[PDB]
Amino acid sequence: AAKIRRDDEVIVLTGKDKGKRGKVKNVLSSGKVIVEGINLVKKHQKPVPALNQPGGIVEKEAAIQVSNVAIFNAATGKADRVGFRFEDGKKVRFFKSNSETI
Amino acid sequence: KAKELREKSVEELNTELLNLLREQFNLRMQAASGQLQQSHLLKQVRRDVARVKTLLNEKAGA
Amino acid sequence: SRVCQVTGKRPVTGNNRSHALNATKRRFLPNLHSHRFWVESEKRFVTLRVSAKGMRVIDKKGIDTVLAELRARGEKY
Amino acid sequence: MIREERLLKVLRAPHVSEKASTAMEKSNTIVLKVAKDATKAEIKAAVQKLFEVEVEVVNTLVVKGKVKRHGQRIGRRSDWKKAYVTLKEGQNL
Amino acid sequence: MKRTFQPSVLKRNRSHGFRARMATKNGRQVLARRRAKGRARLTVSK
RNA sequence: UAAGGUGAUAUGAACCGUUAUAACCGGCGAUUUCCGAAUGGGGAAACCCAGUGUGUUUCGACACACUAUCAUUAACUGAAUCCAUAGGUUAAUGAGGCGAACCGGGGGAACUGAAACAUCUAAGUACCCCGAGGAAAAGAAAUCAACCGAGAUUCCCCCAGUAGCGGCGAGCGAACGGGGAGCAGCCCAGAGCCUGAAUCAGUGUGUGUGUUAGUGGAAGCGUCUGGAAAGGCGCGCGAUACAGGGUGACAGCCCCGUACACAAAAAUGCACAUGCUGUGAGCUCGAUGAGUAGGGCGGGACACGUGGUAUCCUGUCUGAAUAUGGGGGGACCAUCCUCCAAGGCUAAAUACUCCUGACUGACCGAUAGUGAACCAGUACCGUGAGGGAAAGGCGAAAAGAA
RNA sequence: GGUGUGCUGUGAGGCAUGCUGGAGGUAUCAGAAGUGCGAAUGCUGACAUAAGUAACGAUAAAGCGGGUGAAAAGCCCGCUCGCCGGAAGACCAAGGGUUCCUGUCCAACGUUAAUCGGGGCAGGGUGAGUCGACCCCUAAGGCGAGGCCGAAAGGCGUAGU
RNA sequence: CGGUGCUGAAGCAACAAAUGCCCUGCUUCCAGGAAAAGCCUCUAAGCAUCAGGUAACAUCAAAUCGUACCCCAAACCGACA
Ligand SMILES: [Mg+2]
Ligand SMILES: [Mg+2]
Ligand SMILES: [Mg+2]
Ligand SMILES: [Mg+2]
Ligand SMILES: [Mg+2]
Ligand SMILES: [Mg+2]
Ligand SMILES: [Mg+2]
Ligand SMILES: [Mg+2]
Ligand SMILES: [Mg+2]
Ligand SMILES: [Mg+2]
Ligand SMILES: [Mg+2]
Ligand SMILES: [Mg+2]
Ligand SMILES: [Mg+2]
Ligand SMILES: [Mg+2]
Ligand SMILES: [Mg+2]
Ligand SMILES: [Mg+2]
Ligand SMILES: [Mg+2]
Ligand SMILES: [Mg+2]
Ligand SMILES: [Mg+2]
Ligand SMILES: [Mg+2]
Ligand SMILES: [Mg+2]
Ligand SMILES: [Mg+2]
Ligand SMILES: [Mg+2]
Ligand SMILES: [Mg+2]
Ligand SMILES: [Mg+2]
Ligand SMILES: [Mg+2]
Ligand SMILES: [Mg+2]
Ligand SMILES: [Mg+2]
Ligand SMILES: [Mg+2]
Ligand SMILES: [Mg+2]
Ligand SMILES: [Mg+2]
Ligand SMILES: [Mg+2]
Ligand SMILES: [Mg+2]
Ligand SMILES: [Mg+2]
Ligand SMILES: [Mg+2]
Ligand SMILES: [Mg+2]
Ligand SMILES: [Mg+2]
Ligand SMILES: [Mg+2]
């Protein structure tokens, strides 16, 4: 019943990364997703003597609201909305624009 | 699990119950000594002990 | 307690009214007495704590009829 | 006897400490965390069966849990029973 | 000076303990009120 | 139902799962230590100590089950004392405790008002006690009426602050009758004939409709400002969906929903139908609630404070008639009218909300609103009953400062 | 909302605007009020004053050397001195409940400083046939099958416990 | 540098002496000084081969809970070291 799922190719609708595309790394329970290369932050990670891991300014992907991304319909090269229907006995997703099953 | 276990007799499950309990006891000693890296094994053996005792209590009634 | 075993009479509350009509709470106790009744059907004596009116009831309805109702109500004797 | 299913539950952990170590190498005594309701009879049978050694005598004591303070809230650790199990002279572990 | 509270856990339990409260109907109403209020400690105890 | 999961502070670790034995949600099961009515005995609640019977044996022991009281029924026993009875034992069934209000009953204040105060008021209130149910109680005329009639009970609006009661003070305060909500009538006190025929209950079955998880669910882009667009401007589209919430500022068309259309293996409510079991309908002829009605004395209840006081209840002492009879119509009598007490049962309209869901607010917005927006009946105070707080906001995102 | 300024009305007030603030506000005409505070020895919170004032809790008493340390009158070690010694020593019960021991830390707590502590954090520590409890037995007393009594609740009490 | 290890002489007599012990005694007085069990003994019912008792030896068992620390005290009762 989730429209945006892991490994989907989405395009960002709002924010500083508007218009950029990427793949959904993983979905968080709070209704946020992590899209690789999207919404990067510079975290000041401090060193830990356990593992002797040094500090440094690391760039990571920050979680983004799932309503701020839309699944990317490569057939039309635009964002699109997702619907649901049963093909044989299983629920599938399809693009709202051209009713093509994802 | 819980399906191969149902295909066993009452006396066979009792042997399987002791094996799990001995297995569970060994894990506690390893976990206490700090030699157990796979801590997830503790919950596993604890859950299937519950599965065995569930069937024994079921086969007792029928 | 002060309850007649035959009629069920029990203490009731009222007022003492003086001449100036001052009202103070009081009770009216029943005229209870322990009395041994000879039941001929059993050739035996049965003692009951009855009011004086209860004895009038017994000599009118008969002791056996009264004893039948006490069993019907569950009271022991 | 005592059922083995019961014996497989009374022993919890071997207590490790400085006093436990010297008791092992000076009096041939092991120190164990045992179940709260374990008796000296149960502890003796369990060690002789599970560790396959001969037990001389068992001494037990109940340890009272400390009252710690997590941040701003106060808590209390659980009480547990400690057993001093003396083995025969010619036994190892 | 000798103050008023001279503690003794035996007298404390015999006077305000749980079984003392459960003995009479008035003590049981005390427990009822404390359960209704939601007290964490009904009576004196360890 | 699903591609994500292993409750929260709260990361991490070790793992699980991804087309269906991950997880999650629901039905039904299983497990369910100890205390607590606590029920084997005891006890300073969460502990101590048993008894009996069994299954176990590695003779150290071990496992399980049972063992409270009272009530009713039954069986067997069984004194003084011949019979008997009391008593005793066993068995079966039931009960006990808790819970916010509402309900019936048993008891029942004072402050206060009267500008003091005793009758009176407050008030049959607060409170205590007992009992019960989803409601309870009441209820099928020994009722009213007025010479015309009505036709059980309960609740609402009138009647009416009237008639009355009242140190005739303070105050208390109807009924008749009318308009409404709701509407239902039956049984025993007894035989017979017919008979098991209406009816209800129990227990199945089937059908229908709920409830307990759910499924689908329309339609937008461009540009400007800006950290960010849902805003401005432009041009579109949906609407049985412009309830609402969220999303980096204010979104019908981003998300969750919403209108609408659907959905149950299993349990369960309600209806129906049907089966089983118990239950007995109909007719004729009889019967018609006695220490009762009434009375004396003392109280109480009726709006009615004993007054000229009817009516009702009864602690005490009495005591009828019994349908050729009896009750009532506000002292009482006569006449007339009307009803049939001393045996019961009975749905609805009414009262309430500890609790569950949905929705609403010219209700509050952190000294407010619950005492408690926060780990609050907590910290703290008290021997105890009991009392009882303070304390919300980084940011869009921790990007929480290497 | 806050904080200034200017203007304006007879007044309660109003308007405009700089700065702050960073998301709501609301004309007009009506409607409804938890509608206006300086007083109530008002209530709650905050902050003053006295004032860097009194006090630092027995007049048994300290001195020095060394150590540790960012820092030593107070800690550690040493040498003197002083005080208690029918206690200011040692040990139980009661009561408390981890205050015990080791490592570590010094914000707060300690009436000063603190490297120290009964303070914070972590770890450790309580071993019983003979000690105590439990157990057996009873005292005062409690409860109390039946029982007697009592409007109810309950009271008393036998066997017992 | 706190402590740890090893070794180890004499280890007697006299006198004094308790409010402690003998003493739950003795003496004396009036105000006349718990209970029950353990323990010893006696039989009834009953049991009489038995059972049971006494003695010896052997063997087994003795569970559970408390046990740190403070006590004219900075840890208990006094809001306080
Ligand atoms: Mg030993
Ligand atoms: Mg011990
Ligand atoms: Mg006392
Ligand atoms: Mg009991
Ligand atoms: Mg019990
Ligand atoms: Mg006889
Ligand atoms: Mg008065
Ligand atoms: Mg009066
Ligand atoms: Mg019910
Ligand atoms: Mg009724
Ligand atoms: Mg859906
Ligand atoms: Mg949609
Ligand atoms: Mg969005
Ligand atoms: Mg008249
Ligand atoms: Mg007529
Ligand atoms: Mg508040
Ligand atoms: Mg505020
Ligand atoms: Mg408050
Ligand atoms: Mg401004
Ligand atoms: Mg003010
Ligand atoms: Mg003023
Ligand atoms: Mg001041
Ligand atoms: Mg001065
Ligand atoms: Mg001065
Ligand atoms: Mg001074
Ligand atoms: Mg000082
Ligand atoms: Mg110095
Ligand atoms: Mg501490
Ligand atoms: Mg110390
Ligand atoms: Mg200081
Ligand atoms: Mg400390
Ligand atoms: Mg009794
Ligand atoms: Mg008694
Ligand atoms: Mg000790
Ligand atoms: Mg000690
Ligand atoms: Mg001491
Ligand atoms: Mg001392
Ligand atoms: Mg002192």
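Cβ coordinates come from backbone N, Cα and C, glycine included.
Taken from Swiss-Prot as is:
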- D:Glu18 to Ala: Binds normally to ribosomes; strongly reduces trigger factor binding (MUTAGEN)
- D:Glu18 to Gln: Strongly reduces trigger factor binding (MUTAGEN)
- D:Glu52 to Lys: No effect on trigger factor binding (MUTAGEN)
| request: May I ask for the distance between D:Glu52 (mutagenesis position) and D:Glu18 (mutagenesis position), taken between their Cα atoms and rounded to an integer number of Å? | output: 25
| field | Structural state of D:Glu18 (mutagenesis position), classified by DSSP into three states | value | helix
| query | Among all the protein chains here, how many other CB atoms are within 10 A of the CB of D:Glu18 (mutagenesis position)? | reply | 7
